[PDB]
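Have a look at the structure below, then the notes.
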Amino acid sequence: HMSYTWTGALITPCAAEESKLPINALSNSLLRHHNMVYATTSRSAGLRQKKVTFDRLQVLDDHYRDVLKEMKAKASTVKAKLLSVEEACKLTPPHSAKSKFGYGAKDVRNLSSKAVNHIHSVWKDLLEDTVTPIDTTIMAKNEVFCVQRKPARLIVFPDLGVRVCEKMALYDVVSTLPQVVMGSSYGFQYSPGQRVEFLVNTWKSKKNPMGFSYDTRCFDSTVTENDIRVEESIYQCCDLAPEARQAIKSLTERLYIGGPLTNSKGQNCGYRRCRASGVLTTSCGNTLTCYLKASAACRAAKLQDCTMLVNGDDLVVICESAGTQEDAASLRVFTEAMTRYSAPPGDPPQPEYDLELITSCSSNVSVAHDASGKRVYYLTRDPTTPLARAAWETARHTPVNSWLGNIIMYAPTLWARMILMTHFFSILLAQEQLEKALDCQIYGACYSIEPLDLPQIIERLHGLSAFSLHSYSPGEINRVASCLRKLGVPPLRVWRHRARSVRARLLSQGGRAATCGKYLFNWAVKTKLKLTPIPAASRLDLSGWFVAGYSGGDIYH
Ligand SMILES: CNC(=O)c1c(-c2ccc(F)cc2)oc2cc(N(CCO)S(C)(=O)=O)c(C3CC3)cc12
């Protein structure tokens, strides 16, 4: 019962891959220790293949089937619609990988007849054939990290035509079902501000709160055929159009449960029997499956008043404490239950008695103070990976601008405000590209965003306090400072100095540029302006934003 079988054909690249940090005239203004930053390449895919390849065994008990019955009871209340071809086509990213069959993402988005004709033929075939495995391309991801080296992650995805049909059958399902089935535990529903609020209120809801993060070793590889059938049975509880049901069963049999792996050069690389990383249902399936198993394991471990927070394969549980020694015992029982369900941990879970000491999705809760002095809670992280990618993006144009994503999702943080906003607005001012829309990612979904609209977006995801936070905590300041020394990034005082320059330059352009200077950089100056609610922030249609996650899902807004 192996996650993968392999032929020995290599996972080949699509193009030239750089492993070393590109340097330009801007590089040393951000980061001087360039040998610390690297990009993963297909060269390391061979190592990743070994890591992700193992036997899965599953022992399913009454807690499991009990939780699944409840999950299905809530699933049965969901009505989901089929998307039209044209609705699905406009959800396709502009630089989504082109079809093998003679069209690309822009053909799809323009509703070109060749594209649409092929998509109708793929759909007709899904309705007619519920057995034939669907081909997938396997590729190494190119992502940037700091040293102390990870191997390349693997992306497995079907043809463009198939991807549009997934949207047609399942987009409304994966968008509406997870909140209904999991309620407040479904993490992708929250803005970062709503998410902190939920965590703190949940932490406060307990008499003696304890919490842990539970992170599964190679989650996609732990997902069995049973797990993918159980997900399908949940989707099928929904009130669906008959073609949707058939297409969902076809996509499950032929794509989701498994299939042949082909490289970029067309060679058969092997065969998948676990989760594909680049299908529509990756995030939702993972979130459901992770919730099912973890809720069941809570019951096996008799944890009092478990609150789950689940996003994909990331899981935090906050529950009632039984004292440190017994909590420790209980976590091992939790871990014992999860492992039996084929979800063992990378690192064993540790109980925590301070909300700020729990880390999941690389992030933790911390505290600062707003204008009035009142404490505000916010999500932050070690800035190392964000900064290493900022350094890469200073010298190379990338299809996803992590700096922009990081400004949006960590806008209230010290390091995003002082370093990322300062640095990238300076570059944008110099190139006169403040109004140029840039592709970025929030919860795995693709967004095209104009840097000038950041103040609006930040106010909506965080509120006006994002522009007013101060008196950050000694622990947080310490981590950032230490990261800046390790990477060879100038100290925070240099950034305050440059921010005043950036601020004045932005004000000197007037308009939306001036708004950016006023709101984003008010922290930089001594005589603080008063920051009132932004007129335009109310106008912005933030629907699609924070209903669900779509990591690997090939979704654009
Ligand atoms: C189950 N885990 C969670 O819900 C998350 C926690 C977390 C929870 C409890 C805790 F004690 C410490 C941290 O922090 C997060 C940050 C992000 N973001 C970053 C995505 O990498 S963000 C800052 O955009 O909100 C996300 C995004 C993926 C939805 C999810 C979580």
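Every residue number used here counts from 1 along the chain in the order it is shown.
Cβ coordinates are placed from backbone N, Cα and C, and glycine is handled just like the others.
Positions annotated as domain 'RdRp catalytic' by Swiss-Prot: 209-327.
Experimental mutagenesis at this site is recorded by Swiss-Prot as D215 to C, G or N (Swiss-Prot position 2639), annotated: Complete loss of RdRp activity. Counting every protein chain shown, the Cβ of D215 (mutagenesis position) has 18 other Cβ atoms within 10 Å.
The annotation Mg(2+) 2 binding site is assigned in Swiss-Prot to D215, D313, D314 on the grounds of a curator's inference.
Looking at Swiss-Prot, you'll find the mutagenesis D220 to G or N (Swiss-Prot position 2644) noted as follows: Complete loss of RdRp activity. Classification of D220 (mutagenesis position) by DSSP places it within a helix.
In sequence order, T136, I155, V156, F157, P158, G552, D554 make up the list of same-chain residues 6 or more apart from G278 (mutagenesis position) whose Cβ falls under 8 Å from its Cβ. Look at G278 (mutagenesis position): DSSP puts it in coil. Among the mutagenesis results in Swiss-Prot, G278 to D, L or R (Swiss-Prot position 2702) has the note: Complete loss of RdRp activity. The residue drawn here is the original one.
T281 to V (Swiss-Prot position 2705) appears in Swiss-Prot as a mutagenesis experiment; the accompanying note says: Almost complete loss of RdRp activity.
Sequence-distant contacts of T282 (mutagenesis position), defined by Cβ-Cβ distance under 8 angstroms and a gap of at least six in the same chain, are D220, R275, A276, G312, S551, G552, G553. According to Swiss-Prot, the mutagenesis experiment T282 to C (Swiss-Prot position 2706) carries the following note: Almost complete loss of RdRp activity.
The note that Swiss-Prot attaches to the published mutagenesis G312 to A or C (Swiss-Prot position 2736) is: Almost complete loss of RdRp activity. In this view, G312 (mutagenesis position) is surrounded by 23 other Cβ atoms within 10 Å of its Cβ, with every protein chain counted. In the three-state DSSP reading, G312 (mutagenesis position) counts as coil.
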Quick test of your reading of the structure: among the mutagenesis positions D215, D220, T281, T282, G312, whose CB sits under 6 A from ligand 1?
none
Ordered by sequence, the long-range same-chain Cβ contacts of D313 (Mg(2+) 2 binding site) under 8 Å (at least 6 apart) are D215, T216, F219, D220, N286, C290
Pop the Cα-Cα gap between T281 (mutagenesis position) and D314 (Mg(2+) 2 binding site) into the table, whole Å please.
16
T281 (mutagenesis position) has its Cβ surrounded, within 10 angstroms, by a count of other Cβ atoms equal to 27
Which numbers of helix, strand and coil residues does DSSP report for the domain 'RdRp catalytic' (209-327)?
55 helix, 33 strand, 31 coil
